[PDB]
Amino acid sequence: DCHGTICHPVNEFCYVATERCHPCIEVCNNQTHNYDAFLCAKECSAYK
């Protein structure tokens, strides 16, 4: 996962499509281009 990198636990998640840390705000805000309800829920929602 993410080549061993540990991402920010609240602000980020390890996106395994890219194996990079990606911002939670982006995936959770339904006004963004990369909003993803499922990934927000799974990877971000409970940590904030």
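The numbering of chain A matches Swiss-Prot: 34-81, in order.
Per deposition record, X-ray crystallography, 0.9 Å.
The backbone N, Cα and C atoms fix where each Cβ goes, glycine too.
What Swiss-Prot says about the mutagenesis result for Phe46 to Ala is this: Abrogates binding to egr, probably due to disruption of the hydrophobic core. Abrogates egr-induced apoptosis in wing imaginal discs. Around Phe46 (mutagenesis position), the same-chain residues at least 6 positions away in sequence with a Cβ under 8 Å from its Cβ are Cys40, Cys54, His55, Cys57, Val60, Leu72, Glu76, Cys77. Following the DSSP three-state reduction, the secondary structure of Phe46 (mutagenesis position) is strand.
According to Swiss-Prot, the mutagenesis experiment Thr51 to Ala carries the annotation: Abrogates binding to egr. Using a 10 Å Cβ-Cβ cutoff, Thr51 (mutagenesis position) registers 9 neighbours.
Neighbour density for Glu52 (mutagenesis position): within 10 A of its CB lie 12 other CB atoms from the protein chains shown. In three-state terms derived from DSSP, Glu52 (mutagenesis position) belongs to neither a helical nor a strand segment and is classed as coil. Where Swiss-Prot documents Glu52 to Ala as a mutagenesis experiment, the accompanying text is: Partially impairs association with egr.
Among the mutagenesis experiments that Swiss-Prot reports, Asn63 to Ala is described with the note: Loss of glycosylation. Increases ligand affinity for the TNF egr. For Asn63 (mutagenesis position), the same-chain residues 6+ apart in sequence whose C-beta sits under 8 angstroms from its C-beta are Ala70.
In the shown protein chains, 6 other C-beta atoms lie within 10 A of the C-beta of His66 (mutagenesis position). Annotation of the mutagenesis experiment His66 to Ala in Swiss-Prot: Partially impairs association with egr. Partially impairs egr-induced apoptosis in wing imaginal discs.
Under mutagenesis, Swiss-Prot gives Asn67 to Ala with this note: Partially impairs association with egr. With a cut-off of 8 Å between CB atoms and residues at least 6 apart in sequence, the same chain places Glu59, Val60 near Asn67 (mutagenesis position), listed in sequence order.
Residue pair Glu52 (mutagenesis position) / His66 (mutagenesis position) shows a Cα separation of 19 Å. In the three-state DSSP reading, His66 (mutagenesis position) counts as coil.
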